[PDB]
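Below is one structure; the comments refer to it alone.
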Amino acid sequence: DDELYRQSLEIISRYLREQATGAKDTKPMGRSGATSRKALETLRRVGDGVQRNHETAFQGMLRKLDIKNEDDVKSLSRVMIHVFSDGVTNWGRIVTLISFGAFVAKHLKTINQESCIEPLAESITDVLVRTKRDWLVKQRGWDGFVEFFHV
Ligand SMILES: Cc1cc(OCCCc2c(C(=O)Nc3cccc(C(=O)O)c3)[nH]c3c(-c4c(C)nn(C)c4C)c(Cl)ccc23)cc(C)c1Cl
């Protein structure tokens, strides 16, 4: 019933799963998929920049998260909510959110827990769309996201 969440999960889920592994999801994309393909391209060009530019902090935070299993995923949500929700809302901070999601997803594919990439995505999507919905609606959602990072 919730269209922006579902779009957002399709974008975020694919960015993370494709980052943790080698290849893209070749499923055809749901409603608003030309924007989702574009937003996904944007997350690849800017997400990788953000990940290489913050590696040491990402390595620190990923290492003190000590993620074993899928039940660890949703105590993780507490530290990410704590770090993401209370300050300034803008597109850079949301892209940093999704890029650390890709970082942790890669780690989880290393420790043979790729089955936890999707719950992670869901949690990230749910945290972004819940606490930021009004902002996302007034900034036009993913079309605004693509236009903001356009080159
Ligand atoms: C998937 C997931 C996503 C999570 O959050 C994403 C949120 C974004 C974020 C920020 C951030 O928000 N910066 C920022 C920019 C402008 C203003 C304010 C403000 O305070 O108002 C903040 N910092 C992060 C950092 C970071 C950096 C970089 N430096 N330091 C000290 C830290 C803690 C690390 Cl290691 C990972 C993510 C982030 C968190 C987790 C745990 C997961 Cl699993």
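Numbers here mean position along the shown chain, with the first residue as 1.
Determined by X-ray crystallography, 2.6 Å, according to the entry header.
Including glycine, each Cβ sits where the backbone N, Cα and C put it.
In sequence order, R14, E18 make up the list of same-chain residues 6 or more apart from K24 (mutagenesis position) whose Cβ falls under 8 Å from its Cβ. In Swiss-Prot, the entry for mutagenesis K24 to R (Swiss-Prot position 194) states: Reduced ubiquitination. The structure shown retains the original residue.
As a published mutagenesis entry, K27 to R (Swiss-Prot position 197) appears in Swiss-Prot alongside the note: Reduced ubiquitination. According to DSSP, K27 (mutagenesis position) sits in a coil region rather than a helix or strand.
With a cut-off of 8 Å between CB atoms and residues at least 6 apart in sequence, the same chain places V146 near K38 (mutagenesis position), listed in sequence order. The mutagenesis experiment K38 to R (Swiss-Prot position 208) is recorded by Swiss-Prot, whose note states: No effect on ubiquitination.
The DSSP secondary structure for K64 (mutagenesis position) is helix. Counting every protein chain shown, the Cβ of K64 (mutagenesis position) has 8 other Cβ atoms within 10 Å. Per Swiss-Prot, mutagenesis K64 to R (Swiss-Prot position 234) is noted as: No effect on ubiquitination.
Here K27 (mutagenesis position) is positioned 35 angstrom away from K64 (mutagenesis position), judged by their C-alpha atoms.
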